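Report on the structure given below.
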Protein chains: 2
Amino acid sequence: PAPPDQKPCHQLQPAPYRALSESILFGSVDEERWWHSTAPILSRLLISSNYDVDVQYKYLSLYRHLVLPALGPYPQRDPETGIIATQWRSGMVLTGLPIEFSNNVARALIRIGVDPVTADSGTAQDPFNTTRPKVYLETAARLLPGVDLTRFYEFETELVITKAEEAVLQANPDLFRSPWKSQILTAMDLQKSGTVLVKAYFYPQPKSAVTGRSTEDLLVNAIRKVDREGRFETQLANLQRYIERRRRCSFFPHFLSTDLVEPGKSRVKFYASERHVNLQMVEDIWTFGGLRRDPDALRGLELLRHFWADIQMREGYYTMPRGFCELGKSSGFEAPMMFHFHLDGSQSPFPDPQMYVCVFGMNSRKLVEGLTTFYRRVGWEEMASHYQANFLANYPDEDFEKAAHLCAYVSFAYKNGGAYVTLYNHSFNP
Amino acid sequence: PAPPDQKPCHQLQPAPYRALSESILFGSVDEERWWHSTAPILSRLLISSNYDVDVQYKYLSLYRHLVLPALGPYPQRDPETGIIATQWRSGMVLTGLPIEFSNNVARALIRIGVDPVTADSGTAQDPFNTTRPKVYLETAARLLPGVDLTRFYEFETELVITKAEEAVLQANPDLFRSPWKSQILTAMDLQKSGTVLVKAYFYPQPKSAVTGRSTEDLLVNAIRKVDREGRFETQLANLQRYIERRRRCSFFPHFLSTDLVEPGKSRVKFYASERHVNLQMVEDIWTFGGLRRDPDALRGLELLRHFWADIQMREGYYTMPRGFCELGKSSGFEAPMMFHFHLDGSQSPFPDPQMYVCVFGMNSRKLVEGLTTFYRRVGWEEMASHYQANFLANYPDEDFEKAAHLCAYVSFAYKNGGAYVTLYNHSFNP
Ligand SMILES: [Cl-]
Ligand SMILES: [Cl-]
Ligand SMILES: [Cl-]
Ligand SMILES: [Cl-]
Ligand SMILES: [Cl-]
Ligand SMILES: [Cl-]
Ligand SMILES: [Cl-]
Ligand SMILES: [Cl-]
């Protein structure tokens, strides 16, 4: 596993962002303000991760053309409270913003997470944001080669509410009281070659409310129905058997995601949240109750233990987040830990697990110091030396003694004898 | 005078053009087809002229955002004749296309000439294209720093028809029978630093038709009225005295152009067409009847003589162009020679002349061979070696035994002890 690139880039206006900024005519004030609040962070991420210049420009232009209009209204500041939020509170970030850039610091790859929204999203005209995500994926599909939507349609049919089911949730608003209303989210994985890999995420909590089927049964029946070839059947069965063991409760099946490629090559990730945030519970999940203890499983768990200590995670029993914690809102915010399970079409009996720890509310500078300690432990030299100062460079006017919102989640997997660490960070500067 | 850069670039899809092409969503089919027919030529021009990568992207993006929508309907092919034209026939090129990229091969600088048009331009809704150029310059002005429109307004008021005068030309179409209907044209000079210098050109032949004032009196009264400080007064007077000498006819005042900067720093170029295309007439104009024979004037004229022979220009008496010669139309096309006079605000008694020879209808490959001979004569080594193959690389599928439309005009001046040569070339690939 070749160590990740990390070049320094602290510049407040990186050259590609300026070059485009001085050339773009925006047909919307919102698109213009979004750009100036996020494009500098994207541009820095791209040059620090050592993407080629041509590819930097491809992606900043794509950001401009495809993403900006899908971000909807620019966030607004409350005069007296100072809190800055958008009317639709996205399930993608705890700040509720519809945009997030994530940094795979094991490979130096950037991903753009987008909750496609309109001015009507959240309001009476569209209270569950049904159509705009689809339109976004459809547009991405015609623009971007290799983007195959067959998996999205199959899951949309099973996992997203129909127009009648909406009416039931409008007529009777007591049946779905959660403010987390996002059904679909998107992600574009930006490869070094210029190719974009698109993923869709499905959150069927509203379909659950209207049909009386639990989130688990929806996810599993969905996956099981779409899986014609039965490539996921073994891993899925054993994940179910594990969720069964756990129910006989703190483990909660939450959502899934799928890639958008040829069906017989497609791969799904099943997400579950866990509220006992402690290292004995991580082992239980990581090893499926001690059933999955091959060398690779245990070697990864030893390293997971090192990671957990290095970033200084606190143990605890943490309940699902009450509302949101938007910019201006104060965080020491505590939330649940999370796992995805990778249904990969291999012959492995168990799908590969990936841990997501919510670090939102932990001092972000401190957290990144702990990560640096971890980068050194695994010999990621360039990243050890340069990442922290690139991290802080994205939040120029911010106070890092108080700031605990800059990193929201960190994920850990073990792939090819190596740690895989991804930071999900604050992607917005007013 | 430091010799011009010229790097080779023969690639059919240069990297910046691909990078943008794979990222742009076009809200118009016309903008999309325009882009694919012209952006490769612009991208090649920019890398051969050795512009920085960031600046290449600034300008290709600007092309995309500001220019593409101003090009109006994509040109259409006639099934039986094969001729390819746009409904509005632009006065900017003999092909009638609203776009032209010109190459200053003395400095390696590119300029974008644009005739801003809509789907309505030329038709009953807008037969003289009055508003769209203004809108373009106004948009460029808010986008681009340093663009000052005070000069444009002053000349627009004097030189472009009012809405009543239009009505007179519609009601009575016999009063203006010329198909050259463009009143305003634009040019963006792309500097190496990233700064864009915008010029406006004014063609008052229609205002002439409705007011009964000759083109000359319009141009001179216009310049004279706008010139508060009297910076142009001496050069203008002597140019008039010369036009007077010539009338007492083949010399014809045609149009002017102005830069768009601070007024007291502004500079105008007065254009006139000459139909005795021969070297004795060039001397007469160049030296204002033998009144302007300082060493710089005569040293430039010696070099002009070399240029004229090297590109193998044919002498002759040539009358103004009857209609257009569009793509698919056959050229050995003969047209008038042309001169501009640079009213520069200096203390010189005479404004600097610049010759424009119409080479449209001369074999373009042959012409560029003759230019290469000229580049060598003046020691422009890189340009001598690489320009021809960069020229031909812009017209990939074309036959260069017949092709005489690829270069339309070539201009010659003498600035700072050195030749200044600019090619005005075909900027479109179907
Ligand atoms: Cl590079
Ligand atoms: Cl429906
Ligand atoms: Cl149902
Ligand atoms: Cl803390
Ligand atoms: Cl460069
Ligand atoms: Cl008017
Ligand atoms: Cl008048
Ligand atoms: Cl010839």
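Chain B uses Swiss-Prot numbers throughout; the residues present, in order, are 3-250, 274-356, 358-456.
The deposited model was determined using X-ray crystallography, 2.5 Å.
The backbone N, Cα and C atoms fix where each Cβ goes, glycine too.
Features of the protein shown, as given by Swiss-Prot:
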BINDING   B:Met94, B:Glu102, B:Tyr205  brevianamide F binding site
BINDING   B:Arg113, B:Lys201, B:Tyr203, B:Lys294, B:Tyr296, B:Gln380, B:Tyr382, B:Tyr446, B:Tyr450  dimethylallyl diphosphate binding site
MUTAGEN   B:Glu102 to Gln  Abolishes tryprostatin B synthase activity
MUTAGEN   B:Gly115 to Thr  Retains ability to consume brevianamide F but mediates formation of a different product that carries a reverse prenyl moiety at the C-3 of the indole nucleus
MUTAGEN   B:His279 to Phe  Slightly affects tryprostatin B synthase activity
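Residues listed for dimethylallyl diphosphate, B:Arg113, B:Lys201, B:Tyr203, B:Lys294, B:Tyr296, B:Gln380, B:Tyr382, B:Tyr446, B:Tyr450, cover a largest CA to CA span of 20 Å. The Cβ of B:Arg113 (dimethylallyl diphosphate binding site) has 19 neighbouring Cβ atoms from other residues within 10 Å, across all protein chains displayed. Cβ neighbour count for B:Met94 (brevianamide F binding site) (all protein chains, 10 Å cutoff from its Cβ): 22. Relative to B:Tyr205 (brevianamide F binding site), the recorded positions with Cα atoms inside 10 Å are B:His279, the candidates having been B:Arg113, B:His279, B:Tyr450. Counting every protein chain shown, the Cβ of B:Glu102 (mutagenesis position) has 24 other Cβ atoms within 10 Å. For the brevianamide F site listed in the record, the two most distant Cα atoms among B:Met94, B:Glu102, B:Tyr205 lie 17 Å apart.
Among the recorded positions listed here, namely B:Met94, B:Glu102, B:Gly115, B:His279, B:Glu102 has its C-alpha nearest to that of B:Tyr450 (dimethylallyl diphosphate binding site). Between the alpha carbons (Cα) of B:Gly115 (mutagenesis position) and B:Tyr382 (dimethylallyl diphosphate binding site) lies a span of roughly 16 Å. By the criterion of other Cβ atoms within 10 Å of the residue's own Cβ, the least surrounded of the binding-site residues B:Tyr296, B:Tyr450 is B:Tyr296. Here is what falls inside 10 Å of the CA of B:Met94 (brevianamide F binding site) among the recorded positions B:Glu102, B:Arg113, B:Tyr296: B:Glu102.
Geometry remark: B:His279 (mutagenesis position) versus B:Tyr203 (dimethylallyl diphosphate binding site), CA distance 11 Å.
A sphere of 10 angstroms centred on the C-beta of B:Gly115 (mutagenesis position) encloses 21 other C-beta atoms. For B:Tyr205 (brevianamide F binding site), the Cβ neighbour count at a 10 Å cut-off comes to 23, with all displayed protein chains included. Where 23 residues go unmodelled, between B:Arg250 and B:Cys274, the Cα positions on each side are 8 angstrom apart.
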